[PDB]
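Asker: Please see the structure below; I have some questions.
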Amino acid sequence: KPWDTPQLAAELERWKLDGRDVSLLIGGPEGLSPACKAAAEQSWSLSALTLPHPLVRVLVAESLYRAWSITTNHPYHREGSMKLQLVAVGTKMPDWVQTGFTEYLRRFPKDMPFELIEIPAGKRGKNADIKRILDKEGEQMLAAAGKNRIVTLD
Amino acid sequence: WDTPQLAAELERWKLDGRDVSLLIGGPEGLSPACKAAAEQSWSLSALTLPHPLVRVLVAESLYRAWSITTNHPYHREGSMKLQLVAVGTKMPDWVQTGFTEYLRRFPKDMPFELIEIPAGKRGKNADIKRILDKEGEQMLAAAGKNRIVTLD
């Protein structure tokens, strides 16, 4: 994981000692040209780059929009059409996504019966009980869901 | 799970009519009670990072690393600059705006720049070898004689 904060900080320090300027190159989806690969003095694998947890709920919302978009929208219910709720522990999102994501959800068409409910994340500090934190998150998630059908994503 | 597979599931839920909640836990995962409640459980391993977001995550990683180091009273000295040179595959507009604002807030003293290289036109008949060669020419031109680290 040459991306983890500690690992990357150490790498930056070693580069600074050397003193030459450094360019990190990312190609298009199909990869890098032979000339770029020939140039590399170090190479990191993107296979090591994992989706950060706060972005999971973002990608799920987008997946649901894409799937809902292609549906025929067919059935009718007297009581009411099915509503979809995404109930997610609200781990702090990166700065670059906050406002944009909320606005993205706001622009879901009125006819898509969807809402995101964010559950407070328990404090991940030294003297907080992990078992109780998970239990408490779960309690709130289930409370938000009420008697809805439950599908978990994990 | 492909968009078709998910769309089919949504259709089935609509026919049933009952409301559906999709539950995502914190990083450590789901509580036993959530797992016990689940009628179906889907894997997150199926969800992949979109290519356009790679340069976003890398820029954030570099900021975080630079930040932790500059907060230390005893870090190495040096005049080295960092350049992130990335093919500019189209991000969603809402991510793009947030990302540009994020870059705008990088402090002047962080010796960093993102150089985005125009993405060649992909699609049905695209000459991918030529597209990559051309992207690479521009990337290497941006980098000049810098030490190169590739991320692939």
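Indices start at 1 and increase along the chain as displayed.
This entry, so its header tells us, was determined using X-ray crystallography, 1.8 Å.
The backbone N, Cα and C atoms fix where each Cβ goes, and this holds for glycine too.
The S-adenosyl-L-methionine binding site annotation in Swiss-Prot covers A:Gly27, A:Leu46, A:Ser47, A:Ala48, A:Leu49, A:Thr50, A:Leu51, A:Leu153. Among the sequence features in Swiss-Prot, the mutagenesis site A:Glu62 to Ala or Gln (Swiss-Prot position 138) is noted as follows: Loss of activity. Among the mutagenesis entries in Swiss-Prot is A:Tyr76 to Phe (Swiss-Prot position 152), noted as: Loss of activity. Swiss-Prot documents A:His77 to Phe (Swiss-Prot position 153) as a published mutagenesis change and attaches the note Loss of activity. Under its mutagenesis annotations, Swiss-Prot gives A:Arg78 to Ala (Swiss-Prot position 154) the following note: Loss of activity. Impairs ribosome binding.
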Asker: Compare the C-alpha of A:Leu51 (S-adenosyl-L-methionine binding site) with the C-alpha of each of the mutagenesis positions A:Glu62, A:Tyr76, A:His77, A:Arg78, and give the closest one.
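Answerer: Comparing Cα positions, the candidate nearest A:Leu51 (S-adenosyl-L-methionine binding site) turns out to be A:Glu62.
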Asker: Taking each of the binding-site residues A:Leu46, A:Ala48, A:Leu49, A:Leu153 in turn and counting other Cβ atoms within 10 Å of its Cβ, which one has the fewest?
Answerer: A:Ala48
Asker: Quick one: of the mutagenesis positions A:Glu62, A:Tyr76, A:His77, A:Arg78, which has its CA closest to the CA of A:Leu153 (S-adenosyl-L-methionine binding site)?
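Answerer: That would be A:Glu62, the closest of A:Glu62, A:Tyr76, A:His77, A:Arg78 to A:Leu153 (S-adenosyl-L-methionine binding site).
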Asker: Below 8 Å between Cβ atoms and chain B: which of A:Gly27, A:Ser47, A:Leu51, A:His77 make it? I'm asking about the recorded positions.
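Answerer: So the ones by chain B are A:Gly27, A:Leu51, A:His77.
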Asker: On the three-state reduction of DSSP, what should I expect for A:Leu153 (S-adenosyl-L-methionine binding site)?
Answerer: strand
Asker: Going by DSSP, give the three-state secondary structure for A:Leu49 (S-adenosyl-L-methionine binding site).
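Answerer: DSSP assigns A:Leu49 (S-adenosyl-L-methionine binding site) to coil.
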Asker: Among all chains shown, work out which of the mutagenesis positions A:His77, A:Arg78 has the most CB atoms within 10 A of its CB.
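Answerer: Its Cβ has the most other Cβ atoms within 10 Å: A:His77.
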